There are 2 protein chains.
Amino acid sequence: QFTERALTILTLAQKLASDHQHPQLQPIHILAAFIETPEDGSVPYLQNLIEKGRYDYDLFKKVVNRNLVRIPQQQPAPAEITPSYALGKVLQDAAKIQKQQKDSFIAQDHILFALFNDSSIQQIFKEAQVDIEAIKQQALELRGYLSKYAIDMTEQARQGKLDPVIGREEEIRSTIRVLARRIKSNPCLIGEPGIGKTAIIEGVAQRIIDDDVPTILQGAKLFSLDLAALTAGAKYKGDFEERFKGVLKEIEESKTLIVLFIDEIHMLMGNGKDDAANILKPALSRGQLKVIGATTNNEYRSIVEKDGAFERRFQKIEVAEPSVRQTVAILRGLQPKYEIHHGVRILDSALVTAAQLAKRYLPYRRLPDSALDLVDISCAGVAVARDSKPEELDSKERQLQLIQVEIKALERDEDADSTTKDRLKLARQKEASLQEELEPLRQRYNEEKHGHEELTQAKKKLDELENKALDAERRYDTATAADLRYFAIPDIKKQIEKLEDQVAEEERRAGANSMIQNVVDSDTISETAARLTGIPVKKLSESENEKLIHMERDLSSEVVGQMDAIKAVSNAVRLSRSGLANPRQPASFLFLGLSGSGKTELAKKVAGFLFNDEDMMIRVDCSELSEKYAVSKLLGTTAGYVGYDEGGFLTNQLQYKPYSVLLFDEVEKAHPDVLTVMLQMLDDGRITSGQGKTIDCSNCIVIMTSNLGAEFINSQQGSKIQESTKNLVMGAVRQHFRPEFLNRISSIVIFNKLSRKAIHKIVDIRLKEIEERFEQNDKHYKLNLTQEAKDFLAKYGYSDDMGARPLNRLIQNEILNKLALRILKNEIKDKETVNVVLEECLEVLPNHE
Amino acid sequence: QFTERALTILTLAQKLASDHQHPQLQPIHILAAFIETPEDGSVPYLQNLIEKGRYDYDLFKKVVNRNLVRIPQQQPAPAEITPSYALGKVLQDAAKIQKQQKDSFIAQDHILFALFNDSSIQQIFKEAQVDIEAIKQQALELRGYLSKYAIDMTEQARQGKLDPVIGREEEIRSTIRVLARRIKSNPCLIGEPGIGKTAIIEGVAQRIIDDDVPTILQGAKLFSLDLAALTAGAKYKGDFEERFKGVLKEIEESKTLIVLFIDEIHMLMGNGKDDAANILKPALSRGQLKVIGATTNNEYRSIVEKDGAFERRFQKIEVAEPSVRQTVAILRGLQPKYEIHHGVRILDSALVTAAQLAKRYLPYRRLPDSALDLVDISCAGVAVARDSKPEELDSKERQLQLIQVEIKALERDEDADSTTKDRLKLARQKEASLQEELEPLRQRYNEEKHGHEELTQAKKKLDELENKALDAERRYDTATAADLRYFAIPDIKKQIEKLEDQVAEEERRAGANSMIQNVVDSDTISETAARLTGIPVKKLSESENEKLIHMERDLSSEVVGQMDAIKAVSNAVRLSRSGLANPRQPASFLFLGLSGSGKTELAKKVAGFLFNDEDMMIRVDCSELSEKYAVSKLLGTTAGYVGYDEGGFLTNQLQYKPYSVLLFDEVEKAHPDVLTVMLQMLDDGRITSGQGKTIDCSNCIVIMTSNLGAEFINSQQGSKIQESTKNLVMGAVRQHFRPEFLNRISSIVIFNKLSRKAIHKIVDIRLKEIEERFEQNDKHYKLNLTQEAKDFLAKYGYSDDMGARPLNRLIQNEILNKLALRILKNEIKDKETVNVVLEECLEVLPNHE
Ligand SMILES: Nc1ncnc2c1ncn2[C@@H]1O[C@H](COP(=O)(O)OP(=O)(O)OP(O)(O)=S)[C@@H](O)[C@H]1O
Ligand SMILES: Nc1ncnc2c1ncn2[C@@H]1O[C@H](COP(=O)(O)OP(=O)(O)OP(O)(O)=S)[C@@H](O)[C@H]1O
Ligand SMILES: Nc1ncnc2c1ncn2[C@@H]1O[C@H](COP(=O)(O)OP(=O)(O)OP(O)(O)=S)[C@@H](O)[C@H]1O
Ligand SMILES: Nc1ncnc2c1ncn2[C@@H]1O[C@H](COP(=O)(O)OP(=O)(O)OP(O)(O)=S)[C@@H](O)[C@H]1O
């Protein structure tokens, strides 16, 4: 079919044959059809591909008019009996040209290409155009180089390959509102990268296409001017200015109220620069050039700090992150796209779960991207598995080849006639069994694959019908809108439903099919999340009974005594993983006590327990504090400063390990310099670093620790600290920290004197671990602590003022020192005996062998 | 060889000879190369040497273009052939001109001088150009960097299309006066960005074209510079400095005198001097280089302190934000511009509102900037509102189209004849019904559109006639000015008035145009501000007293009891809001009652209402307080002493939240020296600090709290405290506090003891908040509190001394921690059962499922 421009030329050619009473419509008339006027700025006459291509128009009009005179007349009714072979071919070739250029309709431009292929003027010395070489270049020389350096967003949005962007309607309308401004008329989208800023623009393109804009903008058009525009479409010094003040100049006039945009967005800080004004200001001032800009939060600040003129030319727009609900709605709209992408079924609950998980395990990553990546990655994953089902197929194929080896090893011989090798027949029988089992597995699997291919295509076809329906609706093309809405779409819809039923669900499983090829809400998605990030905080691992429910016992086992603290912890972690801890606040505690009490041991054991890794913990030296409080703290240094470790000791670790237990050392030594930062983590954990990037602390439990309370706790008035003493501690804590800081801590916890009844068990744990960690048991002890070593250790070391620490020392002082001596003296070959003789008395083994 | 302009103009001559297929390239083609188009603005054609040299350029245009046509046409092989002697000589002579001018390349003007010497127009009335010495005088007017780095503000002003500058008349004159100086004549505008500092520059541009400028300056041009030659980008050392030198010296040649303007001195400074940026400016502080600089008050001081020279190169010209009334005057001057800029009408009260509101909500942004945007945005909003036309028409037309689709869909069938689908005729009735509604709606909208349209067009015509009159008047063209005043302008005014008759405000529609809602006072403006900043109570078109009163009623309802306290506060606040209280004094209160009484919450609610945010509350622990009162308060330590974070806790919040509430928690425990500071704090809001800067507390309510008389309140003498009880808490206040304090406090506010009869409401409110705040779910309780929880929570929880603090803790432990555990046990699918067992617990709703 033809465009309005092309159809006009066709129509005019026919008109001219009738007007001149000619029996045949010839290229001469179509050439005449182009030269409607003698206008210098008209593409049909002097901005024409022919003029710029090869033959001059003063000469052209002479050629055309000479032929119009030479072509014979009729008595009007017989005009145009034929179009000649020539226009038949040219007009159809113009369709061929569409196909070469991948255009939807025949352009007048295409008719000119068709004419170049067939342009020949009868004469002894015939006139002609170059077959096509010049015109391909001349097409670029029409306003169209815009398409060389830019994507016509409205053309593409109208054509297809554009997602149903939703949840951005507020922002789309706001962007349009800015375009409706008179001074700051160039909206700018600001936020996280990857947030749908382009999607907003695309949404605007759709509204322009639909004419759902405030009248003035109905005459508008959107283009993405980039990449090629920036650099790739050129190679010489000065080419920038030439393509810039070329494509922009073309854009600036006549061809609709063109609005441009950048996809590399921050790029204006390099694509503007010397031309920061020239890129727009005078193009807007002289007419209608408008743009939709964009930048990240950090880049926004940079373009402002660098220039700032952009705040006179542009209007800053914040772009939101969607809620899980909104994210899911987005995923649902695109769910069939994803199913088509991989030929995989996707559960609705997988979109919900992926969105919930993405926020829970990667809170600092864009939610809709992360949710999607989790899905597209897992979709891709199962699609890969389904290529071979190797567990059955590779296993049998290997067994078959192993048989082939046995076959040649036994067959290609003289001993082949002896039972020595003729035993081979047994392997051949096995070969046959494997071939017979394998082929139906193979074909069954191919059938399962085909079912997915059928679904893929059925869904694809439906969407194409929809794309077409949407264009028909905006054209108010009732006829094709009806062709699609009635019967065609319902047909494919029903085919899809039938194809889904072809899965042949049976009571034994969701399909007669042996393979899954689906995205299961938790199994597929939770697994993928774990494979991608290690720790799946919302996995809800089966063993909850120990993992949080009986955490008190696990903590009691690792941390003996301090039952009050353990119970305080147990309540805390249950709130953090049950989801009850309100999302507005990471759980946080202050651990107060005496040295050797185990207060940091408990926190480490919490990390141990929750992540199965005590090294999951991130430590903060809150006592090493001065005005430098940057790279070593939760803020980092700031972009523009020398060095790239912008929180290189913490902020990067917090994102690296998205959640953990963050623990601060002796916070009593801390100052507001960082306490007012820790505060930003204590609740509403969104600390923005000097990178412009945010920690977004959520799941992470934050522990503050201190011996501040020792001032009263060390009264030792019972191992269990009593009210009074605790209030004095509380008082002192409030003296040290802003009480409001403290009020954002979930609870302040006071540790007890580590009781001797606890220590009496702790030392066994320690001694066991001490020995086990000493490389290999090529030495070590038999470790018969008996009643006596345990009691010596107690009587000579369970100090009320050092807890477990003096025991570490005692053990070394006695137990390991004597061992070392027995080792050095070659009294031990392996292991060693343990006892006390009155006075620790490590015994000695028979001399080393 | 040739330079870019020269090689191009030669290339064009050569191109024309080959394009028109001429046998020879000659003076006609080079003249044609210069006369590219009829545009006089083409540098090659009329503002060129061609018009300025005398020759009747119309003759060159006609003769040359006619000759391109008359010169014989040839085949491509004979096309062009040679430049001949004729142009050989011209180009060779152009080289001789290079020698004359010291030009490294041949210039287009050299070509013209040479061309002019040899070529003439052979006509019966033959002409030739004035000799080249006269022509060179004209050549020297063109160029000899600003075109790539600056905007010619005076020429812009001369052409109109420049906003009138309002409220800066003296600042404009001040810079002119300074520019008149023989040395160090560069003024620098000092003030915050967005204050209209460039408005002054625009104003100067207007003074130049108005001829109000001293002759010595009058003959000068005015440019807006910086950034393009400072911050835009560099690859090497000196890239900006090269551009500086370029401009710094180009300015000394040909172009009389040029006044430049620098957007920001802070970007210049000198990078540790380092022979960079700013250091190049003092170099020409006597060397003409007239320039108006600009920076901020804050940076200015540090620029000068670090530089030492700047203050002797540039003059310190201060610029400040306009008052709200001045802002409105600016807006009024722009009001009709906004109307034509947007195609809307604007109420004057909207300008008033915009200026008032814009100031009130922007502690971090300039009034004239934001007032101008508030108006440009809000009126853009109204312009966007024209969407009403397609909104109403499309909602209906869309349904119409859906109906039409059904119609074509069902007509093309066999069931179409069956009533099965022939009931379709009803769809046709609906199509028609909608068409009948759509046509008068559409025509209504067309009329509405045209009404405003024509009004706008007439206003635009008026403004351009006015621009012509203003130019005619200032340039003393009394003929033009008189004609414009001689009814041209009065008549367009009459047309505008007749168009107002066509607006035809109807009694039912106060402007016959629903598309143009108009910028309606504060409805449009508050809406706009709210859309841009958040939605406060402040959005309402209410007096300060009414906003307060409506909120006081909510306050009385939300707080349990304490109505007497609320009224005491309300009275004082109203006195203050009215301006009757002396403005120097912030309101302040002493909240006297029981600990746990809600006194803090009253104050928070006051913040929640008067400042629309409970979380803006600033708090002081007065019990943890001794003789050293510093950082934790307002004073900070004295700078010169460690404790640079002056008034780290309170001053910082007050200075960043000037409109808030500050509490003194248990103020009766404050150290006596602090209490004397308090006297300072209770009036004369210019409260001191360590840096010497005062607080200027006005809009911050300061509430001191006290439990001094708590024991009398405990007497339970009425649910609202009665005489002989409240008199004793005041007695205690008189005993403790000096009369001096009591004589400054707006009111001593007395709180009552209140039983569970209404405290239970608090308990319920908190329970509602607690379940509702769970952002990710709604597993709502079967909240079977029954009487047992009402009292348990009010018996083992809510305390006469600690209020709700223990409720919160009971709920966390007996409800949320119990809930967390059973969630992790997977015993909850949805909802949960309350089961108070006498203490408290939850029953598991599923059967431990
Ligand atoms: N509201 C939405 N509805 C549908 N798809 C969306 C939506 N928001 C984002 N997406 C998709 O999420 C991705 C992020 O979109 P983009 O607009 O490219 O991000 P961006 O903000 O443009 O960042 P850059 O700098 O252009 S990568 C895209 O692949 C979009 O298709
Ligand atoms: N209740 C306990 N159960 C098991 N081990 C314990 C216990 N208490 C202390 N320890 C041991 O004591 C050490 C940690 O003691 P803590 O008191 O947490 O550390 P600390 O004394 O605070 O050291 P700081 O605070 O960084 S100086 C570990 O090596 C533990 O094995
Ligand atoms: N008195 C006035 N008369 C006319 N226009 C004004 C007036 N005051 C302010 N403006 C306009 O309001 C804005 C404030 O101007 P400036 O203070 O120069 O902004 P700025 O400091 O230049 O900010 P940048 O750097 O250009 S984003 C300008 O865009 C002026 O056009
Ligand atoms: N009459 C009341 N109106 C509203 N809330 C009240 C009332 N009485 C008690 N409360 C609640 O109980 C608490 C009392 O708070 P406050 O009086 O600030 O306690 P406080 O005296 O500040 O000392 P703490 O340590 O914060 S309890 C608040 O959280 C209130 O919600």
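Using the numbering of Swiss-Prot, the residues shown for chain B are 6-149, 166-859, 874-884, in order.
Any Cβ shown, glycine's included, is placed from N, Cα and C.
These features come from Swiss-Prot:
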type	residues	note
MUTAGEN	B:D184 to K, W or Y	Impairs prion propagation
BINDING	B:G212, B:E213, B:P214, B:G215, B:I216, B:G217, B:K218, B:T219	ATP 1 binding site
MUTAGEN	B:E285 to Q	In HSP104(TRAP); completely abolishes ATP hydrolysis, but does not affect nucleotide binding, thus keeping HSP104 in an ATP-bound state; when associated with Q-687
MUTAGEN	B:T317 to A	Reduces rate of ATP hydrolysis at NBD1 nearly 10-fold. No effect on oligomerization
MUTAGEN	B:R334 to M	Reduces ATPase activity by 80%. Impairs oligomerization
MUTAGEN	B:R444 to M	Reduces ATPase activity by 80%
MUTAGEN	B:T499 to I	Reduces ATP hydrolysis by 50%. Alters bud morphology and causes septin mislocalization; when associated with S-217
MUTAGEN	B:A509 to D	Reduces thermotolerance
BINDING	B:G614, B:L615, B:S616, B:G617, B:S618, B:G619, B:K620, B:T621	ATP 2 binding site
MUTAGEN	B:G619 to V	Impairs oligomerization at low protein concentrations
MUTAGEN	B:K620 to T	Impairs oligomerization at low protein concentrations. Reduces ATP hydrolysis rate. Unable to confer thermotolerance. Completely abolishes ATPase activity; when associated with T-218
MUTAGEN	B:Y662 to A or K	Abolishes the ability to refold aggregated protein in vitro and to provide thermotolerance in vivo
MUTAGEN	B:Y662 to F or W	No effect
MUTAGEN	B:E687 to Q	In HSP104(TRAP); completely abolishes ATP hydrolysis, but does not affect nucleotide binding, thus keeping HSP104 in an ATP-bound state; when associated with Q-285
MUTAGEN	B:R765 to M	Can oligomerize in the absence of nucleotides
MUTAGEN	B:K789 to A	In NLS17KA; fails to concentrate in the nucleus; when associated with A-778 and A-782
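Close contacts with ligand 3, defined as a Cβ under 6 Å from any of its atoms, occur at B:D184, B:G217 among the recorded positions B:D184, B:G217, B:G619, B:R765. Put simply, of the recorded positions B:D184, B:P214, B:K620, B:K789, the one whose Cα is nearest the Cα of B:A509 (mutagenesis position) is B:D184. Mapped onto three states, the DSSP output places B:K218 (ATP 1 binding site) in helix. Within the group of mutagenesis positions (B:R765, B:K789), the Cβ with the highest number of other Cβ atoms inside 10 Å belongs to B:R765.
Selection of the recorded positions B:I216, B:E285, B:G614, B:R765, B:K789 by a Cβ distance under 6 Å from ligand 4 yields an empty set. Note: the ATP 2 site is recorded as B:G614, B:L615, B:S616, B:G617, B:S618, B:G619, B:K620, B:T621; in the same chain, B:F612, B:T726, B:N728, B:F772, B:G824 also have Cβ atoms within 8 Å of that site's Cβ centroid. Other residues of the chain with a Cβ within 8 Å of the Cβ centroid of B:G212, B:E213, B:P214, B:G215, B:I216, B:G217, B:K218, B:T219, the ATP 1 site, are B:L210, B:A315, B:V340, B:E342, B:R387, B:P389, B:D390.
With the fewest other C-beta atoms within 10 Å around its C-beta, B:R444 stands out among the recorded positions B:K218, B:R444. B:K620 (mutagenesis position) falls within a helical segment according to DSSP. In sequence order, the binding-site residues near B:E687 (mutagenesis position) (Cα within 10 Å of its Cα) are B:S616, drawn from B:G212, B:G215, B:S616, B:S618. In this structure, the recorded positions under consideration are B:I216, B:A509, B:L615, and the one with the smallest number of other Cβ atoms within 10 Å of its Cβ is B:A509.
Note on proximity: among B:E213, B:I216, B:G614, B:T621, the binding-site residues of the record, the Cα nearest B:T317 (mutagenesis position) is that of B:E213.
In sequence order, B:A220, B:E223, B:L355, B:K358 make up the list of same-chain residues 6 or more apart from B:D184 (mutagenesis position) whose Cβ falls under 8 Å from its Cβ.
The candidate set comprises the mutagenesis positions B:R334, B:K620. Of these, B:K620 has the most other Cβ atoms within 10 Å. The shortest Cα-Cα distance between B:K789 (mutagenesis position) and any of the recorded positions B:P214, B:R444, B:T621, B:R765 is the one to B:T621. Long-range neighbours of B:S616 (ATP 2 binding site) (same chain, six or more residues apart, CB within less than 8 Å of its CB): B:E687, B:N728, B:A731, B:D822, B:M823, B:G824. A 10 Å cutoff on Cβ-Cβ distances gives B:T499 (mutagenesis position) a total of 11 other Cβ atoms nearby, all chains included. Counting neighbouring Cβ atoms within 10 Å of each of the recorded positions (B:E213, B:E285, B:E687), the lowest count belongs to B:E213.
Sequence-distant contacts of B:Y662 (mutagenesis position), defined as residues of its own chain at least six apart whose C-beta falls under 8 angstroms from its C-beta, comprise B:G711.
Summary for the binding-site residues B:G212, B:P214, B:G217: the Cβ-based neighbour count within 10 Å is maximal at B:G217. Secondary structure at B:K789 (mutagenesis position), taken from DSSP and collapsed to helix, strand or coil, is helix. In the three-state DSSP scheme, B:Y662 (mutagenesis position) is classed as coil.
For B:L615 (ATP 2 binding site) paired with B:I216 (ATP 1 binding site), the C-alpha to C-alpha distance reads 50 Å. The secondary structure of B:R765 (mutagenesis position), as reduced to three states from DSSP, is coil rather than helix or strand.
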